[PDB]
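Report on one structure; see the data block that follows.
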Amino acid sequence: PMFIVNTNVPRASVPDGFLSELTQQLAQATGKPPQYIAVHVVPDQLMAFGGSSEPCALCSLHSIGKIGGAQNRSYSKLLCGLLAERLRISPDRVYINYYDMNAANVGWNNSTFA
Amino acid sequence: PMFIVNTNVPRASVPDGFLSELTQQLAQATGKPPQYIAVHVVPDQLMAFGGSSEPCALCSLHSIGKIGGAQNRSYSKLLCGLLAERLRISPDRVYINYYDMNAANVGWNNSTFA
Amino acid sequence: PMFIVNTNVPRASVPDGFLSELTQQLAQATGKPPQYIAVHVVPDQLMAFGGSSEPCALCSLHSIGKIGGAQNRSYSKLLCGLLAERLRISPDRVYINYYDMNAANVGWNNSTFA
Ligand SMILES: COc1ccc(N2Cc3ccc(O)cc3OC2=O)cc1
Ligand SMILES: COc1ccc(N2Cc3ccc(O)cc3OC2=O)cc1
Ligand SMILES: COc1ccc(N2Cc3ccc(O)cc3OC2=O)cc1
């Protein structure tokens, strides 16, 4: 999987361990081993959510399978929990876009997963 | 909805008011309530369009519905007009990717919109 | 097409001309005219891949058609090759997400394609 977070929280307020925490927790939640999981956090962003510039996050989670109605409901609890605790973002200021990727449309190591 | 703009124009050329203006204009264009609209502007990017580094923008608009042939033409006129007037970007150096998101694939506040 | 690379390698490590090279090589690979190819490179990112903070990249290639099984394997070879030779990123630390876009969902020049 690949998990991306864009946030207006400043870089100094992103804990140094956050990437590693996300990687480990996503491995558990998706059932995918952590060596396959990539995480990207982008702080200091110029953003607004409902017209307000209080802390917020726009995220995406891409996975080959392990995406669906029930699974996505669970991931949102996990990820809102993490963003709330580590970045102090209110969970009603978090969007997460979920993407079920076809293996043919994911490149890696000179090839694709198809 | 959520609207993201990535651009090579400098941060100082982004008007005060710009995020609020996008929020309001998108509320009106989509009919969606402004409290659920997120906007994200990323200036100072290293970009090329047609191999040229003149002002350009790469954007995305995600919505649960309100996406399609005619609506997307209307959004493009709206949003290129805004990028031209406020950021001085020529409409032929703007791409906007539209995404009709399934509600089950949009997480918010410990759940999804499904 | 549009091609986006996010990487933790420093800005100084991106060689002069890299966005021109990507534009030219993507024109040859996709058959699309270079004047319509957009490229966006984002260095100095906070990222991890498999829990390691060693050089890595997360990319996307969007195209209206010219996306599929064999074509994507060819794009991955090309692009991993360039990231390795120009940015010194190991191909096994690169993910590329491929998107076949509907023309009606791509805005440009105050309208959309068809
Ligand atoms: C070999 O096992 C695996 C395990 C996980 C994956 N990956 C890696 C991956 C990369 C990009 C992306 O958009 C989604 C994505 O999701 C997966 O399931 C790929 C192969
Ligand atoms: C008032 O109810 C609403 C209004 C708007 C929405 N949202 C929010 C939203 C978030 C992420 C995304 O990718 C798309 C998206 O589109 C919507 O329609 C959801 C519920
Ligand atoms: C010369 O005519 C052309 C050449 C290329 C395109 N484009 C531009 C483009 C923009 C955004 C995007 O997500 C995909 C995309 O793919 C294309 O094929 C469209 C028309």
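Here Swiss-Prot sets the residue numbers for chain A, with the shown residues being 2-115 in order.
If you're wondering, the header gives X-ray crystallography, 1.8 Å.
Positions of Cβ are set from backbone N, Cα and C atoms, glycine also.
Under DSSP, A:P2 (active site, proton acceptor) is assigned to coil, being neither helix nor strand in the three-state scheme. Same-chain residues at least 6 positions away in sequence with a Cβ under 8 Å from that of A:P2 (active site, proton acceptor) are, in sequence order, A:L27, A:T31, A:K33, A:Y37, A:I38, A:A39, A:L62, A:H63, A:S64, A:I65, A:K67. What Swiss-Prot records for A:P2 is active site, proton acceptor, and it gives similarity to another entry as the kind of evidence.
A coil conformation is recorded for A:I65 (substrate binding site) in the three-state DSSP classification, outside any helix or strand. Taken from Swiss-Prot, the feature substrate binding site applies to A:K33, A:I65, A:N98, supported by experimental evidence.
Looking at Swiss-Prot, you'll find the mutagenesis A:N111 to C noted as follows: Causes formation of interchain disulfide bonds with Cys-81 from another subunit. Within its own chain, A:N111 (mutagenesis position) has no residue 6 or more apart in sequence whose C-beta sits under 8 angstroms from its own. DSSP assigns A:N111 (mutagenesis position) to coil in the three-state reduction, placing it in neither a helix nor a strand.
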Response to the item:
Chain B interface subset of recorded positions A:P2, A:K33, A:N98, CB distance under 8 A, sequence order, none if empty, is A:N98
Practice prompt. Please compare the binding-site residues A:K33, A:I65, A:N98 by how many other CB atoms fall within 10 Å of each one's CB, and tell me which has the fewest.
Written response: A:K33
Item to complete: Filter the recorded positions A:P2, A:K33, A:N98 down to the ones with a Cβ under 8 Å from chain C's Cβ atoms, keeping sequence order.
Response: none
Worksheet item: Using DSSP and three states only, what is A:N98 (substrate binding site)?
Response: strand
Worksheet item: Of A:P2, A:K33, A:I65, A:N98, which recorded positions come close to ligand 2, meaning Cβ under 6 Å from one of its atoms?
Response: A:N98
